[PDB]
Amino acid sequence: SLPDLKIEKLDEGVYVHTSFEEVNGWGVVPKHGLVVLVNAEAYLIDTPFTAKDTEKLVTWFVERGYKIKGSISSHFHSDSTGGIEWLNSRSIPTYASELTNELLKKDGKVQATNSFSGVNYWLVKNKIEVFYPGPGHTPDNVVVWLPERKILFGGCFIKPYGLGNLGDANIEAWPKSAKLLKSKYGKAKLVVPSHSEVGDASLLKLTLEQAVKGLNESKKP
Ligand SMILES: [Zn+2]
Ligand SMILES: [Zn+2]
């Protein structure tokens, strides 16, 4: 009564996990995150929505011989953070920016056990980089960059065709943030949005255009 968790190889050492929720007005919405393999260590880039799918995901990798070293959540909404509590319960390190952890707390959610400040953060040196482009979809949204394969996980900041719900957005800042992100990751081979298909670096430009339009629409009565 709700489509099963998918796990699909995207590139060498990189898998996309897709979990599903019904969202009022939007239908059955896929949520994409990654699993990144560094030698025999696995890192979750976003959790699924639920504890149950987070556990399915972890078990798939552990069964195949990988050690779950950590998760990083790209923003505070539950499509990035739903599994943090379960991971914490299993003593799997969970990561989020300081600002994401603040907004988890404000939202009455379980926090990541580890936090980081600043604009650039290496989760794994030379392998998994976290970048804060500025506010957009949410105040805290970050992207995750995999330098070896030139893969950008955009999370819910990358919105090539429409912005989604602006309830927690900073629409005034989003164009400036999008310009920064576009300027920094023109090199991306694959850009992975949360809620639409994988594309290339062109999704950075499309997101900027959407942000610009959305800011314009915000200024109409
Ligand atoms: Zn969100
Ligand atoms: Zn989302």
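Residue numbering in chain A adheres to Swiss-Prot, whereby the residues present occupy positions 21-241 in order.
Recorded method is X-ray crystallography, 1.6 Å.
Using N, Cα and C of the backbone, Cβ positions are placed for all residues, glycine too.
Feature annotation from Swiss-Prot assigns Zn(2+) 1 binding site to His95, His97, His157. Remark: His97 (Zn(2+) 1 binding site) has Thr158, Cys176, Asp188 as non-local neighbours, by Cβ distance under 8 Å and separation of at least 6 in sequence.
Long-range Cβ contacts of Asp99 (mutagenesis position) within its own chain (separation 6+, distance under 8 Å): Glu41, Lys51, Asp66, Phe69, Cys176, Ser214. For the mutagenesis of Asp99 to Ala, Swiss-Prot gives this note: Almost abolishes catalytic activity against cephaloridine and imipenem; drastically reduces catalytic activity against nitrocefin and benzylpenicillin. Only one Zn(II) ion is retained in the active site, in vitro. The structure shown keeps the original residue.
Annotation note: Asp99 (mutagenesis position) sits in a helical segment as assigned by DSSP. Here Swiss-Prot notes a mutagenesis experiment, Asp99 to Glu, with the remark: Drastically reduces catalytic activity against cephaloridine, imipenem, nitrocefin and benzylpenicillin. Despite mutation, two Zn(II) ions are retained in the active site, in vitro.
The Zn(2+) 2 binding site annotation in Swiss-Prot covers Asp99, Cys176, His215 and is backed by experimental evidence. Taking Cβ-Cβ distances under 8 Å and a sequence gap of 6 or more within the same chain, the neighbours of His215 (Zn(2+) 2 binding site) are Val49, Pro50, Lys51, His52, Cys176, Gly184.
According to Swiss-Prot, the mutagenesis experiment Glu105 to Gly carries the annotation: No effect on catalytic activity against ampicillin, various cephalosporins, or imipenem. No effect on resistance to ampicillin, aztreonam, various cephalosporins, or imipenem, in JM83 E.coli strain. Under the three-state DSSP scheme, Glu105 (mutagenesis position) falls in the helix class. Within the same chain, the residues at least 6 positions away from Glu105 (mutagenesis position) whose Cβ sits under 8 Å from its Cβ are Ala71, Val130, listed in sequence order.
Among the features that Swiss-Prot reports, beta-lactam binding site is placed at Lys179, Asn185. Counting every protein chain shown, 13 other Cβ atoms lie within 10 Å of the Cβ of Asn185 (beta-lactam binding site).
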8 Å Cβ shell about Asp99, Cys176, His215 centroid, Zn(2+) 2 site members excluded: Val49, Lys51, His97, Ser100, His157, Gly175, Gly184, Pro213, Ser214
Entries of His97, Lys179, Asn185 (binding-site residues) sitting next to ligand 1, with Cβ under 6 Å as the cut-off: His97
Neighbourhood of ligand 2 - recorded positions from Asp99, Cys176, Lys179 with Cβ under 6 Å: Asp99, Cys176
Output field, Zn(2+) 1 shell: CB within 8 Å of site CB centroid, site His95, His97, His157 dropped: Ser94, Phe96, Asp99, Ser100, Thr158, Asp160, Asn161, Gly175, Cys176, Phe177, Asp188
